[PDB]
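Here the structure is laid out as structure tokens; the discussion comes afterwards.
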Amino acid sequence: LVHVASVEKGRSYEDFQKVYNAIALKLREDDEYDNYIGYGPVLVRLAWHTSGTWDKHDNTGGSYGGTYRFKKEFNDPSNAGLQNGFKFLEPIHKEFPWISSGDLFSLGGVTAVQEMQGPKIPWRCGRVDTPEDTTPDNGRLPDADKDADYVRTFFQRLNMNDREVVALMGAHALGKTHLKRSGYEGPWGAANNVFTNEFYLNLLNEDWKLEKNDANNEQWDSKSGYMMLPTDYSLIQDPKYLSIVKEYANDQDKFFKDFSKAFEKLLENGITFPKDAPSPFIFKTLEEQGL
Ligand code: HEM
């Protein structure tokens, strides 16, 4: 099935910058969430999980249809906690009821990355809501207890190569694992609501110990109070991934540029953009607007 991008009727860049801005202003205001981490990280994860159900083989799942709004997908165990990002976006959607669900979930992720001082992420509109029966089944999002071979094979289904996977994993600088949500506990670093290449630096430079958490799952822990999932740690066990981790640990601009591309791609899998669709938008941050 082909999903053709269809611009919300009569809308243009300024309309979407207003939605961006409303998201960004609420991100600034609602700062208490998650022990003052704020909503940035969970909004990035929401964009990823709403996109990461995609299957390149048959074009099922993906960001286009905004299917997270249906109970099968919002109750996926893999999505535990993302309801906080959805609830954040509710008043945004009420103010701007013309935006599609897929466009709002993906735009929330773009807005969060940029407001957290991350790279610019070009973003295209035109996702169209699809019906409840187009919601993908549970089980398309990845397990965390696995090795590098798992990670590599997993991401082939999303048409991501080694560089794209290692870049995308850099988003694990953000936020934290929560025991009751995933069976893992702890942040990956100190700067967890500012977008940096810290994930790579910590992988290479902390002294990691393989421990069991209070849910009886293994994770890697450091004396600084940081953690890595087994799938994170797999990026330094596999020699191909390791080379790329070192590259991003040593070049912040390269990480930014490669993350931006990979994240846009993730958010756009499955969508056909007509030849005469608008160019991708690059939104100004609040800071750049003086707001
Ligand atoms: C092998 C792939 C991946 C696995 C197994 C994985 C697993 C996890 C797990 C278990 C959590 C903790 C959830 C919780 O307890 O709250 C988490 C959090 C998070 N992940 Fe992933 N992840 C992967 C890839 C990605 C990608 C590709 C991105 C986005 C580009 C991403 C962004 C995030 C963010 C931002 C958080 C923090 C959420 C928060 O603080 O609420 N992850 N991930």
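Numbers in chain A come straight from Swiss-Prot, and the residues shown are 71-361, in order.
The backbone N, Cα and C atoms fix where each Cβ goes, and this holds for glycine too.
Annotated active site, proton acceptor per Swiss-Prot: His119, in sequence order. Here Swiss-Prot describes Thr120 to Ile as a natural variant; the accompanying note says: In allele 2. Here Swiss-Prot notes a natural variant, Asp219 to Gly, with the remark: In allele 2. The heme b binding site annotation in Swiss-Prot covers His242 and rests on experimental evidence. Recorded in Swiss-Prot as a mutagenesis result, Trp258 to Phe carries the remark: Substantially diminished activity. Residues or ranges marked as active site, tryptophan radical intermediate by Swiss-Prot: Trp258.
Shown on the structure are the features that Swiss-Prot records.
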residue : record                       : contacts (Cβ under 8 Å, 6+ apart)
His119  : active site, proton acceptor : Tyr138, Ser148, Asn149, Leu152, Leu211
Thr120  : variant position             : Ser133, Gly136, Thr137, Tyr138, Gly172, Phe175, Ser176
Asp219  : variant position             : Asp308
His242  : heme b binding site          : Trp258, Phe269, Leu299, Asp302
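Within 10 Å of the C-beta atom of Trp258 (mutagenesis position) sit 24 other C-beta atoms, taking all shown protein chains into account.
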